[PDB]
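Student: Quick one: the structure is below, questions incoming.
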Amino acid sequence: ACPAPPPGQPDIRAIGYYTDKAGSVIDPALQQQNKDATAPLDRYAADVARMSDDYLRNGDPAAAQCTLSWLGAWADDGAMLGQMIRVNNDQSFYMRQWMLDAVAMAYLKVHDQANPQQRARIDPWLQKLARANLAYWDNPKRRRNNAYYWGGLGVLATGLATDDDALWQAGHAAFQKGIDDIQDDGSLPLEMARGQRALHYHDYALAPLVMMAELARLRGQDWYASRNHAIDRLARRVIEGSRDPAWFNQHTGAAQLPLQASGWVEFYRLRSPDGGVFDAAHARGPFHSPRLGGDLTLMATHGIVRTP
């Protein structure tokens, strides 16, 4: 059944790979360096997403218990509670938010199988990771773009899974900053500044906002309603952009790398079907994203959590 977890390194040394002020032009050499430096961390997230996927699929306690064993090792190791090393930007910080997103969701998914010793071992670790990612945004010179929405998702999943009301509320605030920034356009000013990756970054911003709204929904809260379903304008801007990038081309003045919408469609489809405009993207599934919690198709259809 359960293979030996990989080691849990305390430091992250990730590398930024955009050459230009707009962060739209990839230096292939730096991109390869960042891929190689983050491979073990990505493998851990992919694995913990998948083993928690398996437990959601057929309620097999072996799947959950292996997930819990893997999380408990990195908890015991104090994985990613060391130094976030800056090479040429904050890539190490972003990577810890994506990692917390992956590990916190996996934990939530298998939480109902967690015994008191497992809870007691994992919760403190997730709470420390969440509090450290929050420390990163106590600085007002750090512009709250999609990175803050990715930060929020892990903080929030942590708040829900470990029942910490303060982290839950900090998560909500991150969500609320995103919804507040949505123009009547459906655009996000800080994402419109990312040249040929504006459409990519509208998709990439919307995705953690949708997953955060799905976590609120597990507590019977409707955050999608906020500012008259402002999120719907962004959902509709992105999916239009995937069939035809004229609007973003005109409004960024920059030819848009084509986009296929990511697995936020699988949830949002069910909440606001908006004439079926999300079904073409739905057809291309299933959608796997460890940093969104894993198999989004599976979670939207049967639930993020097996028992409320």
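Chain A residue numbers are taken from Swiss-Prot; in order, the displayed residues are 22-329.
The header says X-ray crystallography, 2.6 Å.
Each residue, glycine too, has its Cβ placed from N, Cα and C.
Here's the feature list from Swiss-Prot:
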type: MUTAGEN; residues: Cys23 to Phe; note: Impairs subcellular location since the protein mutant is completely retained in the cytosol. Loss of extracellular lyase activity in mutant cells
type: MUTAGEN; residues: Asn167 to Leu; note: Less than 0.5% of wild-type activity against all substrates
type: MUTAGEN; residues: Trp171 to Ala; note: Displays nearly eliminated HA activity, while increasing poly-ManA and poly-GlcA activity by at least 35%
type: MUTAGEN; residues: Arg215 to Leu; note: Less than 0.5% of wild-type activity against all substrates
type: MUTAGEN; residues: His221 to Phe; note: Increases activity and specificity toward poly-ManA
type: MUTAGEN; residues: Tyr222 to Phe; note: Less than 0.5% of wild-type activity against all substrates
type: MUTAGEN; residues: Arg312 to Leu; note: Increases activity and specificity toward poly-GlcA
Student: For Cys23 (mutagenesis position) and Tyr222 (mutagenesis position), what Cα-Cα distance in Å is obtained after rounding to a whole number?
Tutor: 37
Student: Which residues does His221 (mutagenesis position) neighbour through Cβ under 8 Å, counting only same-chain ones at least six apart?
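Tutor: Expected: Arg215, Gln277, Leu278, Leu280.
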Student: Quick check: in three-state DSSP terms, what is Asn167 (mutagenesis position)?
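Tutor: Looking at the DSSP assignment, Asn167 (mutagenesis position) belongs to a helix.
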Student: Specify the count of other C-beta atoms within 10 Å of the C-beta of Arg215 (mutagenesis position).
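Tutor: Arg215 (mutagenesis position) is surrounded by 24 other Cβ atoms within 10 Å.
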Student: Hey, what's the Cβ neighbour count for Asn167 (mutagenesis position) at 10 Å?
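Tutor: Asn167 (mutagenesis position) is surrounded by 24 other Cβ atoms within 10 Å.
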Student: With every protein chain in view, how many other Cβ atoms are within 10 Å of the Cβ of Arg312 (mutagenesis position)?
Tutor: 23
Student: Near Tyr222 (mutagenesis position), which residues of its chain come within a Cβ-Cβ distance under 8 Å, counting only those 6 or more away in sequence?
Tutor: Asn166, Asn167, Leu209, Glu212, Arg215
Student: Which site among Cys23, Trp171 has the most other CB atoms no more than 10 Å from its CB, taking these as mutagenesis positions?
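Tutor: Within the set of mutagenesis positions, the most crowded position is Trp171.
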Student: Between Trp171 (mutagenesis position) and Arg312 (mutagenesis position), what C-alpha distance do you get in Å?
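Tutor: Checking the Cα atoms of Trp171 (mutagenesis position) and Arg312 (mutagenesis position) gives a distance of 9 Å.
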